[PDB]
Amino acid sequence: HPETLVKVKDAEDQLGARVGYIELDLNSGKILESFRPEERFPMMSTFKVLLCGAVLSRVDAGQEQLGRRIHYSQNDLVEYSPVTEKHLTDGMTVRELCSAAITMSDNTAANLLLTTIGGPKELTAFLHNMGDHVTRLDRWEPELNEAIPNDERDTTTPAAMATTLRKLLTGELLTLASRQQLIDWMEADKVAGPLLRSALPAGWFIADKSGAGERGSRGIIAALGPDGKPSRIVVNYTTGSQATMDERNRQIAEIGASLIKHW
Ligand SMILES: [Xe]
Ligand SMILES: [Xe]
C-alpha cells in the first residue's frame, strides 16, 4: 500500500539512510509492494535462516543429522553467545545450534553451523543452486556485521532475500518436515520484540529473524499473517544511519504498523 511506502520514505528521511522494503504474497508469489528492491544491504543475523536452510538441506540428503552432537572450546566463543557459552562441557546438537542461531542470534552457534556446511563460500554455493545469484556470504561472525558502505560482502538485496525466503519456506527444495522446522524456529524468535511483532495484532501468526550490525545497519525478514496462518513475506533493511538502535527499531515498527493497518 502507498501509505506503507510513505512510511519507508518517512523512515529513510528521518534516519538519513537507505531503506529497502518488500511485501510479497506467500500464495501467488507476486510482489505486492517494493522500495529499493535491487540495492544491497548487509544481512547481519538475517543470514542465519539461510544457514539453517542449508543445514536442513544436508539433513534431508543424509549428509547431516539434527541429533548429531557438536563439542567446542572456549576459544571458539565469539561475541554474543548466550546459549553456546553455557554448553562447553556437554556440547550441543545441530538442532540446538540452529535453535540458538535463529531464536537468540547466537554468534558462536552460527560459526559452528557454518563449519558443518563448509563455510560462507559453501553457503553462497547453496544459495546459488537455489536461484539466488545475488546474495553472498563472505565472512564469519562477528566480522560479517562490519557493514562498510558499498561493500558487497555479506550482503543481499530486499528482492533476492524475500524470494529466497519464500522458496525456503514454501518451495520444493527442503522436505515438508524441514520447512516446518525452519519456520518453527523463526516463530520462536526471542530477539525481535520491538520490531514487527510490536505492531502485530492478537491472533496473528508471525515467524521472523532480525539483524543488527555496524554503521546503523538494522533489518528483519518475516512471514506473517492473520488467523494464525502466514500469508505474506516482508523484508526490511536499513544501513548507514548514525541513529540509535532504539530509533531504528521504532522506524521498522512504524512501517510495520502501516503494513498491518493496510492488509
Ligand atoms: Xe528502517
Ligand atoms: Xe518492517
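Per Swiss-Prot, chain A residues shown: 24-286, in order.
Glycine residues also receive a Cβ, built from the backbone N, Cα and C atoms like all the rest.
Listed in Swiss-Prot:
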- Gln37 to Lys: In TEM-2, TEM-3, TEM-8, TEM-16 and TEM-24 (VARIANT)
- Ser68: active site, acyl-ester intermediate (ACT_SITE)
- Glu102 to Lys: In TEM-3, TEM-4, TEM-6, TEM-8, TEM-16 and TEM-24 (VARIANT)
- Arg162 to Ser: In TEM-5, TEM-8 and TEM-24 (VARIANT)
- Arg162 to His: In TEM-6 and TEM-16 (VARIANT)
- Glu166: active site, proton acceptor (ACT_SITE)
- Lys232, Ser233, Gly234: substrate binding site (BINDING)
- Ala235 to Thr: In TEM-5 and TEM-24 (VARIANT)
- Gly236 to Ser: In TEM-3, TEM-4 and TEM-8 (VARIANT)
- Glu237 to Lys: In TEM-5 and TEM-24 (VARIANT)
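Feature annotations (Swiss-Prot) mapped to structure.
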| residue | record | Cβ contacts under 8 Å, 6 or more apart |
| --- | --- | --- |
| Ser68 | active site, acyl-ester intermediate | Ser128, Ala133, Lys232, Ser233, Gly234, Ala235 |
| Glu102 | variant position | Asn130, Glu164, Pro165 |
| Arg162 | variant position | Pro143, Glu169, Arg176, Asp177 |
| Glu166 | active site, proton acceptor | none |
| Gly236 | variant position | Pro65, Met67, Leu167, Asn168, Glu169, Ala170 |
| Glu237 | variant position | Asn168, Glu169, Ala170 |
Message: Other residues near the substrate site, CB within 8 A of the CB centroid of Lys232, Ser233, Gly234?
response: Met67, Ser68, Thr69, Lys71, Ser128, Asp212, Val214, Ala215, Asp231, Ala235, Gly242, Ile243, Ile244
Message: Going by DSSP, is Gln37 (variant position) sitting in a helix, a strand, or coil?
response: helix
- line: When each of the recorded positions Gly234, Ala235 is scored by other CB atoms within 10 A, the minimum falls on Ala235
- prompt: For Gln37 (variant position), what is the tally of other C-beta atoms lying within 10 angstroms of its C-beta?
  reply: 15
Binding-site residues listed as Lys232, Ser233, least Cβ neighbours within 10 Å: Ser233
Query: Where does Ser233 (substrate binding site) sit by DSSP, helix, strand or coil?
result: strand
